[PDB]
Number of protein chains: 4
Amino acid sequence: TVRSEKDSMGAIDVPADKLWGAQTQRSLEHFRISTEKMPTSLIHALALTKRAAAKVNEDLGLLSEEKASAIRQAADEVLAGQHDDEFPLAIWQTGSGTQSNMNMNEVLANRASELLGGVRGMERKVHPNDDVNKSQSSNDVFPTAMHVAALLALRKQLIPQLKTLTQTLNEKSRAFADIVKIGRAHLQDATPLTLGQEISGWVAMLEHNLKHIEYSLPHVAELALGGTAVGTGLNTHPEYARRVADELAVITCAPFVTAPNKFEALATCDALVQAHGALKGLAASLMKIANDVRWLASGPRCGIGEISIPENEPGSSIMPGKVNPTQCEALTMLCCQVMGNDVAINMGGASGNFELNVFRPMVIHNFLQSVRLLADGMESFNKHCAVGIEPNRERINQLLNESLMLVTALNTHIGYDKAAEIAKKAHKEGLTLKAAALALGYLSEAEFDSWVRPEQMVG
Amino acid sequence: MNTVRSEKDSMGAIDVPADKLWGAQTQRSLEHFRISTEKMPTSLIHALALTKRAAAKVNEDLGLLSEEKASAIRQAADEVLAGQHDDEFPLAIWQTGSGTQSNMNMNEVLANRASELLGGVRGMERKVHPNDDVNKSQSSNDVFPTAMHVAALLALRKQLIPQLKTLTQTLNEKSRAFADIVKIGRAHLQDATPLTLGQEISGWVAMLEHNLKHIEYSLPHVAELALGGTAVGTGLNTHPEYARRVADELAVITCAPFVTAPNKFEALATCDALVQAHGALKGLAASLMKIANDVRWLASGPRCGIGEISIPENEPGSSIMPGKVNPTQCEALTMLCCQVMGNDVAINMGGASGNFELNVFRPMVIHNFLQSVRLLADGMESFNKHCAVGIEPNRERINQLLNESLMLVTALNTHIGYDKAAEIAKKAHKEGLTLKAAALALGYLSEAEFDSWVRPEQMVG
Amino acid sequence: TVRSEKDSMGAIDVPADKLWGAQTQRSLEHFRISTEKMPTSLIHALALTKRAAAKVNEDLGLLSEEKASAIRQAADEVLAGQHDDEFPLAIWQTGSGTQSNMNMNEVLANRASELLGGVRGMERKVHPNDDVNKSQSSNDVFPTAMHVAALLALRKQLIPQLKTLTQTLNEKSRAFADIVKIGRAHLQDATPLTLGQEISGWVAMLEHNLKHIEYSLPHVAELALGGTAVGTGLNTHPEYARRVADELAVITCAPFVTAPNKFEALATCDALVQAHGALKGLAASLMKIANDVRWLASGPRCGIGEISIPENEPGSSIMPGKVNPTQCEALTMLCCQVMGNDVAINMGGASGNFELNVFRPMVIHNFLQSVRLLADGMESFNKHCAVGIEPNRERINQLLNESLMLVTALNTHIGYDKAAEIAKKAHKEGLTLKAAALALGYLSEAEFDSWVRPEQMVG
Amino acid sequence: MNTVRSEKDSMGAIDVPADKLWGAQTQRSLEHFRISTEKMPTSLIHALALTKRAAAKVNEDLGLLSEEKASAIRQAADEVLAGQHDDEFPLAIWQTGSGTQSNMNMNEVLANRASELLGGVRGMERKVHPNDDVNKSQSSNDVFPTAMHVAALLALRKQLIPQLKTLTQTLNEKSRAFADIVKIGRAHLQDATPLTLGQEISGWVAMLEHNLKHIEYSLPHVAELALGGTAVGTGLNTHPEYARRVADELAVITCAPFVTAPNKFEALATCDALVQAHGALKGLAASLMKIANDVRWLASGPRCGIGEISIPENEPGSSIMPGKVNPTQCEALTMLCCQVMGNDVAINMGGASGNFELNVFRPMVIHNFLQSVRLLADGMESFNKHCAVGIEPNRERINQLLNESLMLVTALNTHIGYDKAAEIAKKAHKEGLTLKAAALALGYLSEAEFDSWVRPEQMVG
């Protein structure tokens with residue numbers, strides 16, 4: 001049920017049905033903290049990093065073809081979801097990510113050995129440090145995997161969902177471009193605008209956020225691999241750093257480059273501090289959009305009620321028409337999460353010392369969580385709420401025409417004094433503007449209808 | 001004034017303005033830390049003056065300082081406390097992280113002024129000396145944290161807690177006045193089963209009562225003073241009774257329960273008491289944010305919002321816009337609540353960043369802490385007098401919303417059964433009717449029965 | 001492989017081998033956001049809440065004995081770890097926690113039905129809403145479970161580990177009470193103190209933190225259950241709120257009480273905002289302690305090196321004596337996490353509206369994570385680092401006696417001018433204080449040894 | 001001055017100090033928002049004056065305002081910009097959340113002063129009118145966000161970016177000067193394989209270069225101006241060319257690339273551009289924190305720390321304490337970096353909290369944003385001139401640490417093999433020896449061979 005594996009500290013029992021080795025087993029004794037583990041995106045990015053390193057080491061004559069090919073095959077099995085239970089280590093580990101680096105080295109070595117006709121364990125044909133970790137340090141591998149996971153997640157998950165939600169809201173803005181509604185400023189009734197114009201503000205917000213996120217991508221694409229222990233690249237081939245970045249770009253189809261300054265790359269998490277700045281911007285914009293949606297949908301009788309949203313959860317037959325804005329609640333909650341995650345990242349990023357930042361597992365745990373939250377939240381809000389936003393046209397018109405805000409349309413036809421007198425009488429006596437104007441005898445019903453045109457007050 | 005006076009320290013001579021009372025170390029700090037515009041607040045300047053006044057009294061008691069000098073230093077400190085020397089403290093928050101430079105600012109100003117009070121002059125011929133006399137038995141390392149806690153505890157006791165109690169009393173009065181006014185509930189922003197306006201306000205009251213207890217729990221730790229720890233916490237170069245005596249003297253002159261810190265290493269190496277006390281303040285900020293938001297949403301209108309309450313109108317409006325009242329006190333309060341949340345993060349980072357024997361993030365920590373206390377105290381004072389005391393219900397609007405809602409339908413269940421009550425509610429929702437109109441249209445009851453049976457005052461417990 | 005369950009929205013297929021029902025299945029369609037789920041502590045607290053509600057409903061004659069007993073048995077199975085895979089829902093759900101409330105209602109009803117000789121599904125003998133949710137709302141159940149989980153986690157995990165770490169450091173402080181070392185202020189050499197005194201500062205910090213955490217417990221012990229939908233308790237028995245709090249106190253052995261104001265209890269997360277304030281205080285104290293440990297252990301040759309710590313991970317045979325402070329790295333990282341979690345909690349807690357705060361899943365996700373991180377982090381730091389702290393006595397003495405800081409011991413024997421002259425000569429020429437004093441002929445070697453006593457300079 | 005002047009608004013009459021230029025709405029705000037001590041910063045006051053100067057010019061171009069009045073308003077605004085009226089702006093940050101009251105403060109001061117410039121008087125007989133003339137074509141809702149972006153973009157362009165470039169140049173000079181000085185590496189705080197001091201400093205340089213690019217990426221969005229959106233974004237009651245014309249005029253007079261916001265609803269309902277730009281500033285704060293910490297740790301000593309570099313000594317020391325230099329510039333800089341992190345949270349909360357057509361957290365957002373810019377700009381300026389320009393290596397100490405370390409042992413591998421090199425390192429560690437002493441004791445090489453083979457200058461790439 002167990003096998004005996006060894007490292008420089010001695011022998012330790014490892015579960016026979018697992019592919020990790022002595023160092024991963026020791027880490028399970030020493031970092032038993034909470035429940036957060038490396039996310040799949042990061043495990044995959046680590047496997048890609050090892051796949052690329054093995055290819056380059058083979059190209060340079062440093063690693064045999066049979067070993068490099070077997071390591072790549074084992075890495076491909078990880079990427080294909082065959083080894084999810086082989087990565088048991090906590091986020092809350094050595095701050096360089098050494099323990100997860102060695103977790104990947106051991107799993108890939110033991111599995112590659114089997115692919116070459118050997119066994120897992122100390123009789124293995126492929127070796128975690130001498131083969132799988134060749135030319136590498138934990139110090140440069142972990143930040144490489146951080147940036148690979150971050151850039152691919154932004155490109156493949158977050159940006160597509162942002163574009164999809166933007167397109168939905170742009171369609172709604174055009175569909176509702178002629179629906180005049182009351183403005184609200186300071187929460188008070190205000191000058192009118194169209195529902196389409198209000199939604200166009202949400203659209204422009206998401207378009208601006210996309211640009212800010214795109215501006216953060218070039219720095220995240222810079223990779224530390226090749227800096228080795230402290231940034232000098234001591235005892236590596238002069239072409240290794242460029243070659244491994246090129247190979248990662250090939251296999252991922254993304255524009256990875258080697259970091260021009262390896263000391264900045266090892267000593268900081270600056271690219272991720274900056275990129276997460278754009279994500280907390282998106283979180284503040286999504287919070288505002290989600291709040292507008294839920295407030296505009298509030299009711300069905302004692303709130304605003306200008307729009308309806310899809311009803312996705314069962315309700316009580318004695319409470320028909322009550323629709324809780326549950327997608328808005330999930331989205332506003334995760335937006336608060338992103339703001340907190342930004343603080344954790346900022347503290348970690350501010351806390352490097354000398355040649356190495358050792359707050360890395362926590363930084364990437366927060367960053368990749370924010371990406372999942374924002375991408376999946378935008379997907380869910382789009383599919384289950386935004387695509388179904390519809391106006392309540394009678395309620396919109398009732399609020400608009402019963403308000404006091406259209407009174408300025410009378411200024412050019414009668415006095416400002418008379419228009420103001422009409423509004424004051426309406427407010428004091430609970431009348432519409434039309435009823436107050438007729439009672440004062442300042443105009444005809446025909447004149448009011450001709451002169452007070454909300455569709456001429458939105459430009 | 002253009003004319004200068006030459007002042008000296010261990011580094012040499014430097015020119016200071018002839019009409020000012022500070023000395024060489026203040027002038028160097030003024031010239032070397034030209035960073036932004038934030039300076040020590042008056043509360044902290046006063047706390048430093050109190051600390052020097054107490055230290056002079058105890059040094060005299062112990063035979064270490066002459067009566068002549070001790071009395072003159074106390075007189076100079078009382079002038080600072082009386083507001084006569086605000087322009088003598090020009091230094092930035094963004095200075096040395098121990099607050100050494102502001103300690104020396106007080107030492108120099110008090111020495112030069114005490115010299116004049118003894119018939120002498122300011123400058124290098126002074127009769128009283130900043131380090132040998134005004135800083136006797138002290139270090140910057142233990143003086144600045146002492147002044148931090150003196151300023152913090154007095155601000156909490158004399159400004160924040162009284163204003164919190166006052167706002168709580170006002171809202172308790174409103175809760176009692178409106179105890180019989182039934183209104184629609186709102187959960188998830190959706191219409192919900194009713195409660196009274198008094199019950200809703202009682203929630204705000206209970207929040208403020210809980211916050212007071214949390215703030216009170218933080219006061220004993222802030223009352224612990226570092227003075228007597230000297231440079232690294234061991235008390236080297238102090239009389240064995242000095243730490244206790246100076247805490248006692250500060251307690252006498254401030255009428256606050258200051259005590260010497262039982263562990264001077266914790267007192268010098270951390271800002272932990274302020275990290276914890278500010279945790280209670282960010283709790284109060286979250287509660288005030290919610291209360292302020294309820295007030296402004298409930299007052300929203302005049303015709304396209306909720307409009308269940310009115311608030312006092314303090315700012316001019318437009319003649320052509322009767323009935324519009326911007327909730328400006330609510331806006332100031334929600335803004336400062338956000339400020340307190342950010343200040344908490346700055347404090348937490350400074351508090352987490354001590355090294356070995358000394359935390360050197362102190363000016364920044366106290367700048368944020370005292371700002372949060374001013375904002376919460378003055379914000380509650382302003383919100384109370386300019387909004388809370390004048391909150392009133394709009395009774396007709398409250399009843400209109402309640403009677404137009406679908407949420408009173410369960411009052412029918414005991415009379416006609418669940419199935420028919422649900423049928424009425426569904427018809428009312430689908431057809432845009434009141435519950436009464438839907439019930440009459442189906443023939444399930446009369447108007448008199450509806451009015452007899454549907455009683456909101458029986459639906460609030 | 002599936003069964004058909006029903007709610008008010010219609011029929012939906014549910015996996016036959018699962019115990020949840022229609023509403024939980026719908027939630028899996030609508031809240032597919034990230035990977036964070038309710039933690040075990042919260043699932044258990046929900047089960048305890050349902051167990052207590054069923055007991056009280058039976059006492060009041062509202063629920064049959066056979067149904068109440070079967071519900072309690074099913075809840076006990078959850079608490080015993082038999083149903084961990086029956087709670088699949090995301091944190092990022094309806095902000096009142098309705099979906100997780102219904103998850104518990106459905107699992108307990110389907111399982112209780114089996115315990116009464118029935119089946120799971122629509123033929124069940126026990127009903128999720130009419131039986132398991134009797135006398136309750138999601139609005140008051142979820143905050144009750146939040147406070148039950150929070151108070152029990154603070155009492156059973158965090159406070160014991162805090163006391164254990166404090167005891168270890170108190171023992172180290174006493175053991176090292178006579179070891180004089182150089183002080184450090186502003187990172188510069190400073191007046192001496194003992195290693196025991198320095199550690200006593202850490203101890204006093206942890207003692208103060210325990211008091212602050214204890215002060216937060218009475219508010220967390222207040223429970224919302226009995227306030228029902230909006231706080232009025234409409235259509236509940238007048239004794240129900242007190243009875244359910246009493247029953248929770250009995251079964252958990254903790255001092256739960258009914259909240260004296262149910263409107264504060266439903267409309268806010270104030271108790272948890274305040275309690276988390278004390279946890280971020282602990283995080284700032286632990287950050288400082290962990291940093292002192294790793295800096296004091298830094299080296300082995302080019303840092304401070306005044307203490308040694310246990311070596312828990314393998315190293316390279318060509319780098320003997322290098323010991324990375326990996327427990328300090330895990331602890332400082334999780335302390336940053338707690339600071340970020342506090343911001344997320346503060347935003348959620350500030351964001352209630354009217355009768356209900358609907359940021360609750362996110363608030364409790366953060367709060368319970370901080371408790372796990374701090375409790376497990378203190379356990380790990382204690383077991384794997386603090387218990388093994390030892391002084392490097394020769395290095396401590398070398399730094400102390402080669403510094404310039406002991407010079408003030410000469411002030412009372414010779415001039416201050418002469419002592420200052422000795423220190424300046426030592427600094428300019430790279431000498432010890434003793435060598436400089438002898439070169440100036442200001443004292444004998446015997447006088448220096450008699451007069452310069454570090455053990456007399458620490459009080 | 002005790003004597004008053006009666007000023008009027010729509011609400012009635014109120015007394016203002018006779019020697020002041022503001023009017024009734026400023027006086028009401030001053031009296032109703034007595035909250036703490038933070039006021040509008042001078043940069044924002046100047047941006048509001050620039051906005052009114054540009055609006056007057058365009059209104060005159062469009063035939064909407066007489067040449068007489070437009071020229072007088074521009075003259076009054078230029079007086080504000082020249083620093084002649086700082087005491088005419090007394091209002092708190094903690095005011096109405098749209099900044100209406102500070103908009104009116106500028107309208108009233110400029111109208112009363114422009115009246116005097118036309119031969120008239122201040123007060124109700126004035127020749128120029130705050131709302132009809134100075135606020136013509138404008139709303140508070142679009143003026144205050146415009147002034148926010150004008151102040152923010154000019155502060156970034158004229159203060160922050162130049163100081164960032166200057167500090168970067170200094171550190172690049174140091175990196176080149178020290179390119180040949182090999183020192184011990186430190187990873188996890190543990191001794192590590194070597195690098196040059198120039199290489200280590202090149203990391204700081206590269207950080208500051210990256211930060212400059214990130215800040216530059218944020219400038220186009222801040223350059224978008226809300227002016228012309230009026231009350232809710234539709235531009236009702238403006239000439240169709242007004243929004244473009246006023247952005248063009250602001251671009252001319254400031255020499256900065258201001259443009260009208262393509263979507264006025266986004267411009268009025270959010271502070272998104274400032275949320276994003278402040279994200280780049282908190283990035284810079286994290287980088288500066290790391291650089292400042294490296295400097296102070298590397299300079300720590302004089303005898304019980306690292307001590308690889310020296311820094312300028314700017315503050316007096318104790319005669320009895322030669323060689324001790326507190327890193328006070330590093331302490332001021334690390335403190336303000338914490339402040340920027342907290343300010344970011346306050347900004348994020350305000351930015352997330354817009355409702356419908358208007359974000360009303362604006363005074364708080366701009367107070368934090370402009371503070372962060374002052375702190376980072378002035379902090380970099382101060383750190384550069386008072387610390388960075390004078391950083392020097394301690395060459396003997398650098399070499400002592402390098403030669404006493406165990407981390408040069410791999411230079412032996414090619415000569416004697418891994419096994420013997422590892423044996424030497426283990427013996428040196430266990431017995432407290434240098435690598436050379438351990439190698440000689442085992443008889444594995446001579447002293448001349450060790451000196452020939454162990455070359456740190458060959459171990460840095």
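Heads up, header says this was done by X-ray crystallography, 1.5 Å.
For all residues, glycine too, the Cβ spot is worked out from N, Cα and C.
Swiss-Prot has this to say about the protein:
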- B:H188: active site, proton donor/acceptor (ACT_SITE)
- B:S318: active site (ACT_SITE)
- B:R126 to A: 10-fold decrease of fumarase activity (MUTAGEN)
- B:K127 to D: No effect (MUTAGEN)
- B:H129 to N: No effect on fumarase activity and essentially same conformation compared to the wild-type, but appears to dramatically reduce binding of ligands at the B-site (MUTAGEN)
- B:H188 to N: 200-fold decrease of fumarase activity (MUTAGEN)
- B:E315 to Q: There is essentially no effect on the affinity values for both S-malate and fumarate. In contrast, the catalytic efficiency values have been lowered by 10-fold in both directions (MUTAGEN)
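When the neighbouring Cβ atoms lying within 10 Å are counted for each of the mutagenesis positions (B:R126, B:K127, B:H129, B:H188), the highest count belongs to B:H188. Using Cα positions, the member of the recorded positions B:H188, B:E315, B:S318 nearest to B:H129 (mutagenesis position) is identified as B:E315. Less than 8 angstroms from a Cβ of chain C: among the mutagenesis positions B:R126, B:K127, B:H188, B:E315, that describes B:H188. Non-local contacts of the residue listed as 'active site' by the CB criterion (under 8 A, 6+ apart in sequence, same chain) comprise B:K324.
Taking only the Cα positions, the spacing between B:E315 (mutagenesis position) and B:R126 (mutagenesis position) is 55 angstrom. Cα to Cα, B:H188 (mutagenesis position) and B:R126 (mutagenesis position) are separated by 70 Å. Chain A comes within the C-beta cut-off of under 8 angstroms for the following of the mutagenesis positions B:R126, B:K127, B:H129, B:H188, B:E315: B:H188. All chains included, 19 other C-beta atoms sit within 10 angstroms of the C-beta of B:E315 (mutagenesis position). In this entry, nothing among the mutagenesis positions B:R126, B:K127, B:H129, B:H188 has a C-beta under 8 A from a C-beta of chain D.
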